[PDB]
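Let me begin by presenting the structure, written as structure tokens, before commenting on it.
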Amino acid sequence: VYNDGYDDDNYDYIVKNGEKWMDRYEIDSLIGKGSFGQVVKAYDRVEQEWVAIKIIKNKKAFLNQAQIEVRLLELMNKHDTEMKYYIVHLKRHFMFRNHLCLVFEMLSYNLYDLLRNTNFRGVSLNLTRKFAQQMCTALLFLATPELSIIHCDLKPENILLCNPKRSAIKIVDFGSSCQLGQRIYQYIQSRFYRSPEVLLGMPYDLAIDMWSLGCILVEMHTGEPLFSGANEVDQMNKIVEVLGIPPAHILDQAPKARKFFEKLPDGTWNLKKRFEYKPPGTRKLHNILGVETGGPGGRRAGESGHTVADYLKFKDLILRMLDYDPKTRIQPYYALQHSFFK
Ligand SMILES: O=c1c2c(O)cc(O)cc2oc2c(O)ccc(O)c12
């Protein structure tokens, strides 16, 4: 028996629908599970509203990580400006029967759920544009110097709708997040959304989030992951099928560059060693998006906001996001100036 019988064998609190907490919270049900513990829907009898409570595991490591998350949300929740309103709001935090608990505003489903309710056909380029603009604003919030927060784990599942009918979104789950100051694994981000500098074991900064955003937007419009690596080597190879071989001057300083590429005698780089990939740069984003053939699936011929001209703007913005060079990858302020948004 664990924690006087309240935990199970994974350090997870045993959620019992209906329980009341501190004479304040009525636990409704489980809505989420992860390596950190659980998320319940709960009714805050005092404020008279539903909340999402995140119940960290009763175990020292996860508690220390979650304490990082809390300081980072308390830092964000110190800032005036209304950019902060695309980050999920921390309502409070407390210890309960040995678990650190984070009370959040209650939201609706995440964008991977939204994709499944379309049967992975994707949402329209207009909906994607509105998601893009919210997300860049949210990254611009994180970049403000006092914060300089890497989320470190952007993907559809961590972008939630506010309300199932509107298109407002907030970013959740700052449990793997860090400030420019702090760090570390280099094994961060989910594989499909992992920046190349992370794969090559280079130093990363806030720019890695902007890579993940690039891949998320494309996936939201086509329905399928742009780069679905089944492991690090496959990941980098799927990237290279689209963006070609990464600049020499970056590979020249990439600790794990020889995990994927051979330096030819002459100093230029190529891929290594029977179904081959597609030649570098040959699966062109132009055909993935369907720029000239009715958007993904042909399904958008003649729709409004999906003229070839809108698709060229989109492709431009994504490529600027999928820059290999993290010092020239488009930054939040300038993604918002792009003609995709005007
Ligand atoms: O913060 C989270 C969260 C939230 O703030 C509101 C909500 O309606 C759901 C949520 O679901 C999560 C999850 O499944 C994993 C990790 C998280 O941090 C969250």
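One is the number of the first residue shown, and numbering goes on along the chain from there.
Header says: X-ray crystallography, 2.7 Å.
Note: Cβ is positioned from N, Cα and C throughout, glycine not excepted.
Here is what Swiss-Prot records for this protein:
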| type | residues | note |
| --- | --- | --- |
| BINDING | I31, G32, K33, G34, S35, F36, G37, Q38, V39, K54, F104, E105, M106, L107 | ATP binding site |
| MUTAGEN | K54 to R (Swiss-Prot position 188) | Abolished protein kinase activity |
| ACT_SITE | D153 | active site, proton acceptor |
| MUTAGEN | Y187 to F (Swiss-Prot position 321) | Mildly reduces kinase activity. Does not abolish autophosphorylation on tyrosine residues |
*What binding-site residues among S35, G37, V39, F104, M106 have a C-beta sitting less than 6 Å from any atom of ligand 1?*
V39, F104, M106
_I'm trying to understand the geometry here, so how far is the Cα atom of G37 (ATP binding site) from the Cα atom of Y187 (mutagenesis position), in Å to the nearest whole number?_
20
*Indicate whether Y187 (mutagenesis position) is helix, strand or coil by DSSP.*
coil
*asked:* Over a break of 5 residues, report the distance between the Cα atoms of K273 and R274 in whole Å.
replied: 9
*Nearest to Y187 (mutagenesis position) in three-dimensional space, by Cα, is which of the binding-site residues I31, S35, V39, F104, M106?*
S35
_Out of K33, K54, which of these recorded positions shows the lowest number of other CB atoms within 10 Å of its CB?_
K33
_C-beta crowding around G37 (ATP binding site), within 10 angstroms_ = 25
_For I31 (ATP binding site), the number of other Cβ atoms found within 10 Å of its own Cβ_ = 15
_Distance from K54 (mutagenesis position) back to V39 (ATP binding site), taken between C-alpha atoms, in Å_ = 4
*Can you tell which of the binding-site residues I31, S35, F104 lies nearest to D153 (active site, proton acceptor) in space, using Cα positions?*
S35
